[PDB]
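Novice: Please read through the structure below; I'll follow up with questions.
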Amino acid sequence: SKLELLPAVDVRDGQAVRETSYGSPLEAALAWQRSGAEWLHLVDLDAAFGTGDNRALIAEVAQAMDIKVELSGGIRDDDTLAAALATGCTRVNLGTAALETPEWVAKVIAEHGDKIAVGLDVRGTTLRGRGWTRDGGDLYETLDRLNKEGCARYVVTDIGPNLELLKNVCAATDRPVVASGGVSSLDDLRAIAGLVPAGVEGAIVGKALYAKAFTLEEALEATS
């Protein structure tokens, strides 16, 4: 299979953002869909950063989509997960919660299966979170724990792309790995697509698309 592309819409104060605002999240999502997106990666930055939420707006965006949706941002307990899942999204990403409440993450993996993917933010070989605990310990300890809890998928962010980290995570698991962040060129996407046989399934791309560095049409061509 070819590398999956997940164009992102990152939502802050009701807007698709980078500092720079790109206006309506709904319009942005529909534009990716019209340009051939198979996935939308929709992020609540306010919920992720603890400065409120965009829950109702994100629900509206998700409802408008006919393509697969991946939701992330502040999904840290039963009620926030319930709302997220009620969008009919294909899956959600849990980040901070994996670090802070490993028992809750284990529970929701058992209940929801591959509706759950776990986001791993790696500085070197240690993990980092957006909550109160800054140090999340050794990457490989957490991968082993989540592997054995039945975690269906990992989303991996370094700290263009850290191809060595991606391959190292692929070595440590038989679950699909999704690359996130550090894509700034079509050549970065080609390099990541070279890791598909190793177990990289997809790449999330935000910044470079809004900046008009490359178009989603160019991106899909490059990974075809």
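Chain A is numbered as in Swiss-Prot, which gives 2-19, 28-168, 176-240 for the residues shown.
Here the Cβ of each residue, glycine as well, is placed from N, Cα and C on the backbone.
What Swiss-Prot shows for this protein is this:
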type: MUTAGEN; residues: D11 to A; note: No activity
type: ACT_SITE; residues: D11; note: active site, proton acceptor
type: MUTAGEN; residues: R19 to A; note: No effect on activity toward PRA. No activity toward ProFAR
type: MUTAGEN; residues: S81 to T; note: No activity toward PRA. Almost no effect on activity toward ProFAR
type: MUTAGEN; residues: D130 to A; note: Very low activity toward PRA. No activity toward ProFAR
type: MUTAGEN; residues: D130 to Q; note: No activity
type: ACT_SITE; residues: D130; note: active site, proton donor
type: MUTAGEN; residues: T166 to A; note: No activity
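Give me the lay of the land around each of these features.
Specialist: All protein chains considered, the CB of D11 (mutagenesis position) has 22 other CB atoms within 10 Å. Mapped onto three states, the DSSP output places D11 (mutagenesis position) in strand.
When Cβ atoms from all protein chains are considered, those within 10 Å of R19 (mutagenesis position) total 12, not counting its own.
Mapped onto three states, the DSSP output places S81 (mutagenesis position) in strand.
Around the Cβ of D130 (mutagenesis position), the same chain contributes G104, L136, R137, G138, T166, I168, each under 8 angstroms and 6 or more positions distant in sequence.
According to DSSP, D130 (mutagenesis position) sits within a strand segment.
All chains included, 20 other C-beta atoms sit within 10 angstroms of the C-beta of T166 (mutagenesis position).
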Novice: Through the lens of DSSP with three states only, how would you label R19 (mutagenesis position)?
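Specialist: Coil, per DSSP.
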Novice: Rounded to a whole number, what is the CA to CA span in angstrom between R19 and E28 on either side of 8 missing residues?
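Specialist: Across the gap, the Cα atoms of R19 and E28 sit 6 Å apart.
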Novice: Across the 7 unmodelled residues, what Cα distance in Å links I168 and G176?
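Specialist: Between the Cα atoms flanking the 7-residue gap there are 12 Å.
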